[PDB]
Amino acid sequence: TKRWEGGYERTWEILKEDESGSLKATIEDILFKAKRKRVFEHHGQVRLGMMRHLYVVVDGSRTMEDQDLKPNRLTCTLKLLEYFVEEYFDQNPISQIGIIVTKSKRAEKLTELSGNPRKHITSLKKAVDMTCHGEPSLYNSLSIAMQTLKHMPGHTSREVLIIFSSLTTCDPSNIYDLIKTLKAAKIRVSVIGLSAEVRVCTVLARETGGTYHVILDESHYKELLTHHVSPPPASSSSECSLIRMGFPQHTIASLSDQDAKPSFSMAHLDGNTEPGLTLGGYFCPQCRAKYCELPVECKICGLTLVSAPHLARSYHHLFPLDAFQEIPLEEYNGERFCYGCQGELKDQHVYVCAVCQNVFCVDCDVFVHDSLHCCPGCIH
Amino acid sequence: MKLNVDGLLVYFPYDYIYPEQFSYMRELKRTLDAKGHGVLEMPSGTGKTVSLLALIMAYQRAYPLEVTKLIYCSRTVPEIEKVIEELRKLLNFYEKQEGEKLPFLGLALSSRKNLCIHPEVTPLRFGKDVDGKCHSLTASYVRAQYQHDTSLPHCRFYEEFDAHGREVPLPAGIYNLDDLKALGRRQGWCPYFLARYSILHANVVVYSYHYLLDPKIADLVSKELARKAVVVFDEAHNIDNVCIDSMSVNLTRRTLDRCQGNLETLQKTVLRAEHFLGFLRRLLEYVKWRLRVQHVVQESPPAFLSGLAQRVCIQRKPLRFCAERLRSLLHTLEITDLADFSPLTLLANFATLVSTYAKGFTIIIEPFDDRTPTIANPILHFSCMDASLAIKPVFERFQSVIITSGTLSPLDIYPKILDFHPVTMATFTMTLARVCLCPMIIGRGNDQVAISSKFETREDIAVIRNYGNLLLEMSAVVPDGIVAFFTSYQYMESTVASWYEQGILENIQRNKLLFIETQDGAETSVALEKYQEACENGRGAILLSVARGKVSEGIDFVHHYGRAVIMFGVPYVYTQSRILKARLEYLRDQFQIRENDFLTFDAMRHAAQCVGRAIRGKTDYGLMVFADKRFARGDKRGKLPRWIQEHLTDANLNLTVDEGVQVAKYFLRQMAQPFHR
DNA sequence: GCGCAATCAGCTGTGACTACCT
DNA sequence: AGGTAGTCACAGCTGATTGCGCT
Ligand code: SF4
Ligand SMILES: [Zn+2]
Ligand SMILES: [Zn+2]
Ligand SMILES: [Zn+2]
């Protein structure tokens, strides 16, 4: 039999009348049924995270000249890579991104492994007008990535992302030995192809524990990159992982005070353009070096400079807010004014916190569980 | 699980059954209830054997009296071993689902070389000497002299089997060839002799085609085993062709030289009955007379014996007594080894055949050889012309002979090529969650010029350039290996030479490696190995071969090997050698078969056979392209198997190279996504 | 000479414009 | 003093003819 070949559903049978006018009250419940459409979780997935040293490998062969994605594969790939870098640094405070470009059977480290978001975007924009020549070499790029990531601490999750456009690769040596070495080194390799499935990429992804995907269109490309944005799950307690990092205060300089010392930024000194001679910026807590961007690891003393609000933004996942007990208004014997918004309690249900025993309306309960993430009563 | 057919319940190892398998089982049950022959056609190499074995076992359980013996003749040894292990898996499933054993015996039969335990005969690679050495080691005279316990090197497995293995039977336990060898070596018995003693008390047994199509051994291996028996020839799309090889022999200078060398030794041994001793001496001169005669062709199958009886004045009757001489006179001579004696046996068989079988045969003499046309090479061929002669003995001895393979698209030509009364006319097309193949026919190129491999355009520069461009820009869209087939070795080498002359082969070189298949077995094997290893990694490669080659059917391109199979023109067999034309005339004046229709049938059969090996398994997928406008014609599309017709839409029947490349890109991109079960 | 595909004849659908009787 | 069968345009379909291709 079939589900639709039985009896026809009469959804209008729900409403009922007993006093020739009670229908309004029923729709009121519908309004109360309208709210609370969320699970009280903006993400609802991974409640923790782990540091990642991700490497993005970009093909630079003639296949990037194909016009499958307007205008060509290289331009759309670099645009989506800039978006991916921005989102990845937004959702990962202490992660690092390196960029390798494979071209003419060789691999060139376009950008060193670091946590600066602006540097990677500028490098990609510069590389937009590169010349596509030769054929890619997965062996060289993987060897460089493994060599750089070999010395990274074990607690960090070492990940390599390969954007493989061309369907052929030139291997100066056997690649399966390299795959076994990567497996022994615990390196996660994921490949997002553009043309069609390749056996070597599938084998590499399967053996190294990564995921291999093939692009259907630009939207699917963006979806795959967004899926790669999310950090991998981490164990409850793995090792002794701790890192010495400073917290530079953003001290600006004013001529009203006598402590206004202009200084060139250390990061801006390394650029080809004239370094910014600004009034002030971020001062390193260890060597008092001046920087304009965060989070940027200090070039002099090697300390990492991280903004405290970025780290603190994810603390609500560590201490989720417990759901308030839904209590009907009639069964509650107390004040009928909401503790949060001071509004009169007229809804059929009143929510009471389990700790401070304060009363919150539907709107205040939703606001606390969704955005505030902390009970105002428990704060006091 | 338990499939409930209209009057039976059949256990199947796999819980999930495809609709094609269920329909195939229904049709086979209908045929078995019809008590008649038939022909079947399935698109999957795997899944057919398990279903066939399950239905055979179910029919035997339901009707033990109706069916007693089952035969599953295949093409080679890998098929035999894989069907044996499939039967083993089926029996294990039945045991685990039922709990009690059954008295069913299953054994695999092969040559004496495959099944032997003596370490003094295994290392050698002489298939014509293993039988002779085996007969010399053990025979009637060996058994007679074993009473006195003669101290001579001889096989002793039979000397123990005849007193110990002929009493204990094997009611239960299906044994593979290696299992049979292990049992023989642990019990001190010959695997071949115990197999011969056990076929009578057995349920199922498998072997190759040569044990049924060749009358010299089929009668010995199957004379009164079962009047009501079932036999199947799986993967026999070219069965008629091998039927020709059942009754085709060739004679050359080496054969007659060997005969004249060994007849002196035979005469010397004799002088150490007379009806044949003097009879054999003057037989060689009649056939060597044609050696000194420089004539193009002589055709007289009935009048050849007339010429024999005019030149030497011999009656036709004693020739019919030559065959029975082999088992009578030779055993008296005590031949040490059959080496340097096979040409005499084949000449005797040829004489017996021409004395007996001459109604639908033809004698041909060819003074032509490869690269040495007319120096010294009169080749005599007693070429067969009717496939019914090789198929009548199995049709008159069995009830439900079934012919099935992966390519039997015209079901109306096989019943008239050979005497047959089909009652099935059944075709099956596999279905999955997605279209696993994208066949397409590419006609004119970017220059709007047809790329047909016509004989008048084989040397045309335009078609060669179009083929090169197609292979080049196609190699950049389909990864990890492309298998391309050409019409012939000569055309293939001329085309690759032309590509080398131009600056086009280098462009293909940087995309994929180029590998060429030649006649050398070792070279072909090493080329296949390096192609496989190159396709394993991301380098990718192109395997160029011929449709009518030993590599066409010797290997299967499993998934990720040969994602694309390219057909460069319709592969037409050469009309020379005056061998094809004789068969065409015989079919015209006997079976009323159109010559053009038969040529098209053969070409499309070979093309489909060499193109359908890219899809092995449900998860496997592949691309199939035909680089000839002639394929677009309806009379040739209709010759493709039904499981490829519905996937060949009318949209892409004459599309150019660029649109074909776009279609291939779209198909691969949409097939790279994950699927479900 | 035969066989497959291109071509036309005849009929019909859809929508709108036009010349004689209540 | 106010309304419908022919007629025209542009498509569809099927039922034959009717020149074009040949290892
Ligand atoms: S009798 Fe058997 S074991 Fe002995 S030589 Fe012959 S095949 Fe081998
Ligand atoms: Zn510092
Ligand atoms: Zn409130
Ligand atoms: Zn609280």
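Residue numbering for chain A follows Swiss-Prot, covering 8-387 in order.
Header lists the method as electron microscopy, 3.6 Å.
Every residue, even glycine, has its Cβ placed from backbone N, Cα and C.
Record features, source Swiss-Prot:
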DOMAIN    A:60-236  domain 'VWFA'
MUTAGEN   A:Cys291 to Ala  Reconstituted TFIIH complex lacks p62 and has no transcriptional activity
MUTAGEN   A:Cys308 to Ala  Reconstituted TFIIH complex lacks p62 and has no transcriptional activity
MUTAGEN   A:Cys345 to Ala  No effect on the transcriptional activity of the reconstituted TFIIH complex
MUTAGEN   A:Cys360 to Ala  No effect on the transcriptional activity of the reconstituted TFIIH complex
MUTAGEN   A:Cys363 to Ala  No effect on the transcriptional activity of the reconstituted TFIIH complex
>> Tell me which of the mutagenesis positions A:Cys291, A:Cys308, A:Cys345 ends up closest to A:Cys360 (mutagenesis position) in space, Cα to Cα.
In response: A:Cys345
> Out of A:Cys291, A:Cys308, A:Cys345, which of these mutagenesis positions is nearest A:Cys363 (mutagenesis position) by C-alpha distance?
Replying inline: A:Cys345
> By a simple count, how many Cβ atoms lie within 10 Å of the Cβ of A:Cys345 (mutagenesis position), its own Cβ left out?
Replying inline: 21
> Which residues of the same chain, at least 6 positions away in sequence, have a Cβ lying under 8 Å from the Cβ of A:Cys291 (mutagenesis position)?
Replying inline: A:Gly253, A:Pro255, A:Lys297, A:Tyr298, A:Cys305, A:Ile307, A:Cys308, A:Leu310, A:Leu312
> Near ligand 3, which of the mutagenesis positions A:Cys291, A:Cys308, A:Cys345, A:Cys360, A:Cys363 are found, taking a Cβ distance under 6 A to any of its atoms?
Replying inline: A:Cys345
>> Which mutagenesis positions from the set A:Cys291, A:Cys308, A:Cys345, A:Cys360, A:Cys363 have a C-beta atom lying less than 6 Å away from ligand 2?
In response: A:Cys291, A:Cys308
> 10 Å Cβ neighbour count around A:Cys363 (mutagenesis position)?
Replying inline: 13
> Per DSSP, to which secondary structure element type does A:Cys360 (mutagenesis position) belong, with helix, strand and coil as the options?
Replying inline: coil
> By a simple count, how many Cβ atoms lie within 10 Å of the Cβ of A:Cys308 (mutagenesis position), its own Cβ left out?
Replying inline: 14
> So which mutagenesis positions out of A:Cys308, A:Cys345, A:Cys363 are up against ligand 4, CB under 6 A?
Replying inline: A:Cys363
> Per DSSP, A:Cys308 (mutagenesis position) is which: helix, strand or coil?
Replying inline: coil
>> At a 10 Å cut-off from the C-beta of A:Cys360 (mutagenesis position), count the other C-beta atoms across all protein chains.
In response: 21
